[PDB]
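**Q** Let me give you the structure first, and then I'll get to my questions.
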Amino acid sequence: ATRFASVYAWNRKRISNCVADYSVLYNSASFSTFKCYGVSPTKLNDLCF
Amino acid sequence: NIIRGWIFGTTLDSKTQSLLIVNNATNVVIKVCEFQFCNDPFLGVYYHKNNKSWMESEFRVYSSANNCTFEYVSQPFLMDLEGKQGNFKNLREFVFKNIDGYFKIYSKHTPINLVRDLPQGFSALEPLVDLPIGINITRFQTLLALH
Amino acid sequence: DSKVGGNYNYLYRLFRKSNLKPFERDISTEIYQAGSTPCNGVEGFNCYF
C-alpha cells in the first residue's frame, strides 16, 4: 500500500465477501517467493475459503 | 438481563493474552486485546422515572487500550434491558472447549420457567462458532452489569 | 524501504524473556534481564533492550 507494520507488531486485516484470483499476481508486482502450504496452490480459484 | 461482559485471559492486566467480551446493549464488542483492569469488573446502566429510560453510563473496565490482536465489531441492535423479577426465565449457557488453540463457543438459549436453582432435564450443547485464536490462556473473569 | 541513511522505522525484537503462542502480539518494551541484577528500567549490566 505504502507502508506495513513491523514484525514485533504485525498488521492484521479482515477479508470476506469478495472474489479473489492469483492470476493477477503477475502484473502489479513480481513476487520473489510464492509458496502455499497444505493445499494445491494453483487451485485457489476452485474452492471457497 | 444481568451478565453483559466477560474477560478471557491468563493475567488479565495487559501482560498475557486477555480478551474482553461484552454483549452490551447495542454492539458486540469482543476484543482479544492488551487490557488493564481495576479490582472487580462491572458494567453499568441507570434508570429514570419521568420516562422509563435506561441510560448507559459506567466505564471502569479499562484505563488503557492501544493494542488489538483479534477484534470483532458486529451489528448494532436494541437490547430490551430488563431487570424483571419473578420466575426464572432465561438460560444463556456458554460452554467452552479449547482444543488445539482455537477457543470455541457453543449456543443454547431457552425460555425456561421455575423459581430458583438450575432446572433439570436434558439440554444439548451443540457447536455454534469458533474464534480461531492460538494464545496463552490460564484464567478468566466475568463482568456483571449494575442496574 | 531502503533509504540512503537507512530505514530505522522498523524494529525486530532481539530477545524475549519467554516464548510465543501462535497468533499473538506483544509490544511491551521492558528492559531485558539477561542475567542477574534485575533492571526495573535502568539499562545497567545484564539489562538490554
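By Swiss-Prot numbering, chain C shows 442-490, in order.
Keep in mind that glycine also has a Cβ here, set from the backbone N, Cα and C atoms.
As a published mutagenesis entry, C:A475 to V appears in Swiss-Prot alongside the note: Increased resistance to neutralizing antibodies. The natural variant C:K444 to T is recorded by Swiss-Prot, whose note states: In strain: Omicron/BQ.1.1. As a natural variant entry, C:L452 to R appears in Swiss-Prot alongside the note: In strain: Delta/B.1.617.2, Epsilon/B.1.427/B.1.429, Kappa/B.1.617.1, Lambda/C.37, 19B/501Y, Omicron/BA.4, Omicron/BA.5, Omicron/BQ.1.1; Contributes to cellular immunity evasion and increases infectivity. For C:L452 to Q, Swiss-Prot lists a natural variant annotated as follows: In strain: Omicron/BA.2.12.1. Listed in Swiss-Prot as a natural variant, C:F456 to L is described as follows: In strain: Omicron/EG.5.1. Here Swiss-Prot describes C:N460 to K as a natural variant; the accompanying note says: In strain: Omicron/BA.2.75, Omicron/BQ.1.1, Omicron/XBB.1.5, Omicron/EG.5.1. Swiss-Prot documents C:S477 to N as a naturally occurring variant and attaches the note In strain: 20A.EU2, Iota/B.1.526, Omicron/BA.1, Omicron/BA.2, Omicron/BA.2.12.1, Omicron/BA.2.75, Omicron/BA.4, Omicron/BA.5, Omicron/BQ.1.1, Omicron/XBB.1.5, Omicron/EG.5.1. For the natural variant C:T478 to K, Swiss-Prot gives this note: In strain: Delta/B.1.617.2, Omicron/BA.1, Omicron/BA.2, Omicron/BA.2.12.1, Omicron/BA.2.75, Omicron/BA.4, Omicron/BA.5, Omicron/BQ.1.1, Omicron/XBB.1.5, Omicron/EG.5.1. The structure shown keeps the original residue. In Swiss-Prot, the entry for natural variant C:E484 to Q states: In strain: Kappa/B.1.617.1. The structure shown retains the original residue. For the natural variant C:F486 to V, the note given in Swiss-Prot is In strain: Omicron/BA.4, Omicron/BA.5, Omicron/BQ.1.1.
Describe the structural surroundings of these features, if you would.
**A** With a cut-off of 8 Å between CB atoms and residues at least 6 apart in sequence, the same chain places C:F456, C:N487, C:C488, C:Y489 near C:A475 (mutagenesis position), listed in sequence order. Look at C:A475 (mutagenesis position): DSSP puts it in coil.
Long-range C-beta contacts of C:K444 (variant position), restricted to its own chain and to partners at least six residues apart, with a cutoff below 8 Å, are absent.
Secondary structure at C:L452 (variant position), as computed by DSSP, is coil. Counting every protein chain shown, 13 other Cβ atoms lie within 10 Å of the Cβ of C:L452 (variant position).
Just so you know, the Cβ of C:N460 (variant position) picks up 6 other Cβ atoms within 10 Å once every protein chain is counted.
All chains included, 7 other C-beta atoms sit within 10 angstroms of the C-beta of C:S477 (variant position).
For C:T478 (variant position), the count of additional Cβ atoms within 10 Å of its Cβ stands at 11 [all protein chains shown].
C:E484 (variant position) falls outside any helix or strand according to DSSP and counts as coil.
The 10 Å shell around the Cβ of C:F486 (variant position) contains 11 further Cβ atoms across the protein chains shown.
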**Q** If you skip the near sequence neighbours and keep only those at least six away, which residues in the chain come within under 8 angstroms of C:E484 (variant position), Cβ to Cβ?
**A** C:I472, C:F490
**Q** With CB distance below 8 Å as the criterion, list the variant positions among C:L452, C:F456, C:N460, C:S477 that sit near chain A.
**A** C:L452
**Q** With H, G and I counted as helix, E and B as strand and the rest as coil, say where DSSP puts C:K444 (variant position).
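**A** The three-state answer is coil.
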**Q** Show me the subset of C:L452, C:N460, C:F486 whose Cα is within 10 Å of C:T478 (variant position); these are the variant positions I mean.
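**A** Cα filter at 10 Å returns C:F486.
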**Q** Round to the nearest Å and give the CA-to-CA distance linking C:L452 (variant position) with C:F486 (variant position).
**A** 23
**Q** Between the Cα atoms of C:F486 (variant position) and C:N460 (variant position), find the distance and write it as a whole number of Å.
**A** 23
